[PDB]
2 protein chains.
Amino acid sequence: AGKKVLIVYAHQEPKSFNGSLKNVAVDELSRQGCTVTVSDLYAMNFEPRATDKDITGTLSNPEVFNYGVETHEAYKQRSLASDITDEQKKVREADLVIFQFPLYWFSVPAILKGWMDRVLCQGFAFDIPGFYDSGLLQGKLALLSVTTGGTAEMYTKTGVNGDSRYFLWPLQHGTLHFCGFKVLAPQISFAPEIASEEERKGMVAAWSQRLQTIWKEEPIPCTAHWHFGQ
Amino acid sequence: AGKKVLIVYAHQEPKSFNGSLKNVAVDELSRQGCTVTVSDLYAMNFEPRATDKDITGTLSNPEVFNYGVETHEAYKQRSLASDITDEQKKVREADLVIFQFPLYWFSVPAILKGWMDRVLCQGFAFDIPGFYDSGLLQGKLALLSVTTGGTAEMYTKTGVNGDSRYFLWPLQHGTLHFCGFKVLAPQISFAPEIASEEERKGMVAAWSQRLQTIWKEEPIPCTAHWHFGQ
Ligand SMILES: Cc1cc2nc3c(=O)[nH]c(=O)nc-3n(C[C@H](O)[C@H](O)[C@H](O)COP(=O)(O)OP(=O)(O)OC[C@H]3O[C@@H](n4cnc5c(N)ncnc54)[C@H](O)[C@@H]3O)c2cc1C
Ligand SMILES: Cc1cc2nc3c(=O)[nH]c(=O)nc-3n(C[C@H](O)[C@H](O)[C@H](O)COP(=O)(O)OP(=O)(O)OC[C@H]3O[C@@H](n4cnc5c(N)ncnc54)[C@H](O)[C@@H]3O)c2cc1C
Ligand SMILES: COc1cc2c(C)cc(=O)n(C)c2c(OC)c1OC
Ligand SMILES: COc1cc2c(C)cc(=O)n(C)c2c(OC)c1OC
Ligand SMILES: [Zn+2]
Ligand SMILES: [Zn+2]
């Protein structure tokens, strides 16, 4: 205490189940006295494509464009597009980053994928070496709050979709752990469109209630064993 | 008569290793007499965001925007935006879809994620009950040709990145199998950047040689067992 939270939110419709989860998060964290910022990606028309427009200085190799090389250089030089550096400041200052989104093809919506591809650049979020437990965002927490079309039963080892933890791997491990975050347990709200009124109201209050005690949680062990079992 | 091939290609640089891989595919499949189309997403400045611009004329429910429902309705009512319907016509006609991209955060670059989100819509690629084995694209083949920054060893079950198959799950199972594709074994070119100009030539040649007998291949068993178990 005090703490800063950044909610990276990816939904088009403010009256949605995602919008309600993001709003109870802002309400609950604000009530506790935390500092809260929301990056509402669709509302910002956030640029998801990794292009040469993300660099505004002299290119290190202006004959063969390599996005990774040019963004890492631009980061050190401070010539990245300012939409990227606005996001990096929010992440740099945050103690906790919550990503709020509907599952799209077992992953994040593209607009949010583009935030991860463009904001978590080398130099800022990781270095080579300086990744996983040595990633540059070490000491920060991150949490996925995901909604699905598919039911909890569908997302079991024997269900048609495989276990829910399987689709978490690229995001929790390959992205967040890689940058050094400690990952808190995912919040997964299954199948709200199918749920009843009471069940949807229960899922919102469960999230709200879990946030009351978020600062007391331990991270998951972000390993293959946690994601896949043995 | 002959097969049709669609290459969805997601790299900013013509001279890159991705670009060479794409150009080998075009040349080899063209040599064989195949009908070949390339979707060069970055050259198309392809839109990755799922927004209400994806639907033309007036919305099914203009008070609460639900992207899934509205694009399903627009597909059935021939009211989708023409960047999406252009891609769908290329997919509908294809016998094989090859995706050629660098791995970004254990997944596809956001421009390519936005093509999957937007082009593979309900009523086109899947519905109730056409999903998994009965998905609407049954009978077509799909193939991921991925390049990585990480080495083959980093991508083992007990290596730092875990098994390559772990990241393949959301793309191969959650997306391509879900839509009914039969999925061919992925082509993975590990760590081209850490050379040599010989292993590089050799990875390119292997890809060109594999495309020679691409039509004789059997699809993988696209199962939790293939990705995760023994
Ligand atoms: C391109 C695409 C890909 C997808 N891929 C997958 C996938 O791979 N796997 C999968 O399982 N699903 C997938 N889906 C389905 C998607 O994940 C779900 O449709 C989404 O998670 C539901 O969240 P929502 O906020 O949009 O729900 P909504 O439709 O907005 O909400 C459902 C109901 O909850 C109501 N609601 C809003 N706020 C409250 C509140 N406070 N209290 C009670 N009710 C409230 C809404 O009014 C609505 O009636 C995909 C969808 C799309 C469009
Ligand atoms: C946002 C971001 C996220 C990333 N996430 C990951 C991740 O999760 N995991 C991971 O492993 N990696 C990741 N990477 C690294 C990325 O996957 C690799 O940089 C990429 O796959 C390399 O492919 P390329 O085509 O750009 O290589 P290039 O740099 O373009 O080429 C490699 C070498 O081969 C040369 N070459 C070109 N054509 C030929 C040819 N015809 N014959 C011989 N040589 C040729 C090139 O000139 C170059 O010297 C990430 C990168 C970025 C930018
Ligand atoms: C592609 O879109 C969707 C995909 C899925 C997938 C892959 C699995 C699943 O269980 N469900 C339930 C989905 C869903 O729910 C409704 C979608 O909604 C549009
Ligand atoms: C985000 O960018 C990158 C990410 C990775 C990840 C997640 C794993 C990995 O093994 N490597 C090798 C990466 C890499 O390679 C150099 C990147 O490029 C800068
Ligand atoms: Zn991990
Ligand atoms: Zn499968």
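Shown for chain A, in order and in Swiss-Prot numbering: 2-231.
Recorded method for this deposit: X-ray crystallography, 2.0 Å.
Each residue, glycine too, has its Cβ placed from N, Cα and C.
Per Swiss-Prot, FAD binding site is recorded for A:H12, A:18-21, A:104-107, A:148-151, A:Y156, A:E194, A:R201, and the stated evidence type is experimental evidence. There are 21 other CB atoms within 10 A of the CB of A:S21 (FAD binding site), with all protein chains counted. Under the DSSP three-state reduction, A:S21 (FAD binding site) is assigned to helix.
Residues or ranges marked as substrate binding site by Swiss-Prot: A:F127, A:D128, A:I129. Secondary structure at A:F127 (substrate binding site), as computed by DSSP, is strand.
The number of other Cβ atoms within 10 Å of the Cβ belonging to A:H174 (Zn(2+) binding site), over all protein chains shown, comes to 24. Annotation comment: Swiss-Prot describes A:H174, A:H178, A:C223 as Zn(2+) binding site.
According to Swiss-Prot, the mutagenesis experiment A:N162 to H carries the annotation: Loss of activity toward CB1954, no effect toward menadione. Residue density at A:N162 (mutagenesis position): 21 other Cβ atoms are found within 10 A of its Cβ, drawing on all protein chains shown.
Note: the substrate site is recorded as A:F127, A:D128, A:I129; in the same chain, A:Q123, A:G124, A:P130, A:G131, A:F132, A:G136, A:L137 also have Cβ atoms within 8 Å of that site's Cβ centroid. Within the same chain, residues at least 6 positions away in sequence whose Cβ sits under 8 Å from that of A:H178 (Zn(2+) binding site) are A:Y133, A:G136, A:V184, A:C223.
The binding-site residues in question are A:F107, A:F127, A:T149, A:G151, and the one with the fewest Cβ neighbours inside 10 Å is A:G151. In sequence order, the binding-site residues near chain B (CB to CB under 8 A) are A:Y105, A:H174, out of A:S21, A:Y105, A:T149, A:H174. Put simply, A:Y105 is the one of the recorded positions A:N19, A:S21, A:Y105, A:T149, A:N162 whose Cα lies nearest to the Cα of A:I129 (substrate binding site). Each residue contributes its Cα atom, and for A:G151 (FAD binding site) and A:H174 (Zn(2+) binding site) those atoms are 23 Å apart. Recorded residues A:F107 (FAD binding site) and A:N162 (mutagenesis position) have their alpha carbons 9 Å apart, per Cα-Cα distance.
Checked against A:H174 (Zn(2+) binding site), the binding-site residues A:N19, A:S21, A:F127, A:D128, A:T149 differ in C-alpha distance, with A:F127 being the nearest.
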